[PDB]
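**Q** After the structure tokens below, expect a handful of questions from me.
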Amino acid sequence: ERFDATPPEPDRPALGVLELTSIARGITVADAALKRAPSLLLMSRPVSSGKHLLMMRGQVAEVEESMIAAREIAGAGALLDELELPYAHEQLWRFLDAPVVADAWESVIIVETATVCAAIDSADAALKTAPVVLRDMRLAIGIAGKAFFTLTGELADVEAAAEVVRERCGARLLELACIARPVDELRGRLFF
Amino acid sequence: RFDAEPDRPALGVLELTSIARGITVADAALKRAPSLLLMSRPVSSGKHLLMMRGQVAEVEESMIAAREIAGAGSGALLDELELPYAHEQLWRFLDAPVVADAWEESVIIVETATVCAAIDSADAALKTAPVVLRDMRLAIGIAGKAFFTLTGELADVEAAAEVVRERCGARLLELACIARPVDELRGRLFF
Amino acid sequence: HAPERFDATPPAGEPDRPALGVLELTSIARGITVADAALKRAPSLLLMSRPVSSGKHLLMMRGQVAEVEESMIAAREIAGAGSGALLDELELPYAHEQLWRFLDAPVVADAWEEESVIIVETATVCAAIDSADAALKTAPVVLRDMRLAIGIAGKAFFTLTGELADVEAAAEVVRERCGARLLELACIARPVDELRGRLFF
């Protein structure tokens, strides 16, 4: 209920992400973060391969302050990657907690990234570039810390989103697979 | 699906080190031959596992298109399997990990580096001696490694173990043959 | 197997089993072979025969001090054959009461009692349990969280709460017990209210 894109009351559009290699220090990071600013900690999650993952939510000013305090003690270095999206896309909020496998769905891209921050930053950039739909997403858990997601829509939009992800990911991208029209035994449920 | 419709005795198994590359291989395998895609599942250690089912000619043709895409870049195929006529016991152990509750004896436990090594050796072992497949865990939860257990007569399970040895080659991590399990362990080997 | 096997105190009529023995093996098949030698050698109660993350096998057993010690000897003999598959090993003659309910499944606390807290992070499961038991019988602390290998690639962690002096006193003991097996040891003097009780979610 705290992952809702729309609150019933204060509005929290900003999304702060912290990916750490130490679970212990990862908790230390969370303390200092919520100390300097009243952000809303979305999750404190020990994940696959032993990494720790922090997600926070709040106003732009609140999140920004918590992230600065987080970085300073993160090297006092166990900080793997960071992400701050002042205005996260609405389709992205429901793909933060549990690994979502799509039920039923044309064209699709499959983005394979090295870190969790790379995935969330890539899906977001693509969701606000072309009218595409985020179908699946898995973050670190069960897949050795790696991350992947899928984006569906018209062919041209899928291609457009492919170049967007390819740019802001950089060396964090492992492979991007673009299929114009998958088989009927793939259309709908890509993972089973 | 994972049972034992036209008879589809052939089993194709693909271990791809990339989940993105994996879903591309699955699309290429089906567009060149009408196999039944049993599995498209990301497993532990960030690997991707593909399992297909069809006639020997269907699978054979699908795996050709698979190996073309799997090595298209700079390599992404960890291991592969192609069993024209897989044993009947081997089918209900492919979907999810199976733990035996109790036995009906000796036992052999095989630890393999890849999943393709496990299913291949289990297939070979089953066809050489009256052994019963009991447990099997593939990649998930154990960093990509795979294992299984076989039971039966002492001389029989040791005849099956020698077959596992050869079919695995360097993919064999460990083989254990317990002639007479302790009574508190007969059945539930994992708890 | 009786679900009450992890209970710190068995009912009246059941034998006393205060000792604890833990085995970490790099091989799962070898792990089964080792467990076989354990129960055959001595009548110890096998707590778990469990494969976990990083592909290692996890074994725990309980019984009288003389029994578990006898099973552990036969364990090390088999686990070390050829090239030893044994990664680490623990033997506690009288494991602390609080320690028992954390062995089986991962446990996350949902509340505290009024304030400091330490978070220990080890490389092996044995290093975690051994570090927890020593602290609990050194300082008046309370074990809140613990996770053994599963979901974190073989690593392990636990949390201890209490007064700042108590968690400090239970810090350098963990360091001496862990040795090189310790990764990171965090300490928090005054945790924020939002983190009090619920550290993992």
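Following Swiss-Prot, chain B shows residues 7-10, 16-115, 119-205, kept in their order.
If you're wondering, the header gives X-ray crystallography, 2.4 Å.
Just so you know, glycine gets a Cβ as well, placed from its N, Cα and C.
Taken from Swiss-Prot, the feature domain 'BMC 1' applies to B:21-106, supported by sequence analysis. Quoted from Swiss-Prot for the published mutagenesis B:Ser55 to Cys: Binds a 4Fe-4S cluster, exposed on the concave face. Residues annotated as domain 'BMC 2' in Swiss-Prot, with sequence analysis given as evidence: B:120-204.
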**Q** Just to be sure I understand, if DSSP states are collapsed into helix, strand and coil, how many residues of the domain 'BMC 1' (B:21-106) fall in each?
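**A** DSSP classes over the domain 'BMC 1' (B:21-106) add up to 30 helix, 30 strand, 26 coil.
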**Q** Give the number of CB atoms, excluding that of B:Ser55 (mutagenesis position) itself, located within 10 Å of its CB.
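**A** Cβ-Cβ neighbours of B:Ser55 (mutagenesis position) within 10 Å number 22.
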**Q** As a quick check of your reading of DSSP, tell me how many residues in the domain 'BMC 2' (B:120-204) are helical, how many are strand and how many are coil.
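**A** So the domain 'BMC 2' (B:120-204) is made up of 30 helix, 28 strand, 27 coil.
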**Q** Quick check on the gap: how many Å separate the Cα of B:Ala10 from the Cα of B:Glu16, given the 5 unmodelled residues in between?
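**A** The separation between B:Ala10 and B:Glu16 at their Cα atoms is 11 Å.
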**Q** Quick check on the gap: 3 residues absent, flanked by B:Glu115 and B:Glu119. Distance between their CA atoms in Å?
**A** 9
